[PDB]
Amino acid sequence: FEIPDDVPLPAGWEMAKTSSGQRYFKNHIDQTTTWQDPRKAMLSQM
Amino acid sequence: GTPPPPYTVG
């Protein structure tokens, strides 16, 4: 779990739990739910 | 492994 609370959520990037707690970040700017995070697990791994 | 939810919006 590398998604600390350093930041809440980016624009059009909410998040909700599934049948259990699969925190998936919802995307309103693009309309889509994703497992990764739009503010920590995006196109960046340096 | 599993696909994301069906998404929603109020």
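Numbering of chain A is taken from Swiss-Prot, so the residues present carry the numbers 165-210, in order.
This entry, so its header tells us, was determined using solution NMR.
Cβ coordinates are placed from backbone N, Cα and C, and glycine is handled just like the others.
In the three-state DSSP scheme, A:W199 (mutagenesis position) is classed as coil. For A:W199 (mutagenesis position), the same-chain residues lying six or more positions away in sequence with a CB closer than 8 A to its CB are A:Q186, A:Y188, A:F189. Listed in Swiss-Prot is the mutagenesis experiment A:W199 to A, annotated as follows: Loss of interaction with ERBB4, loss of transcriptional coactivation function toward CTF and reduced interaction with PRRG4; when associated with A-202.
According to Swiss-Prot, the mutagenesis experiment A:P202 to A carries the annotation: Loss of interaction with ERBB4, loss of transcriptional coactivation function toward CTF and reduced interaction with PRRG4; when associated with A-199. There are 20 other Cβ atoms within 10 Å of the Cβ belonging to A:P202 (mutagenesis position).
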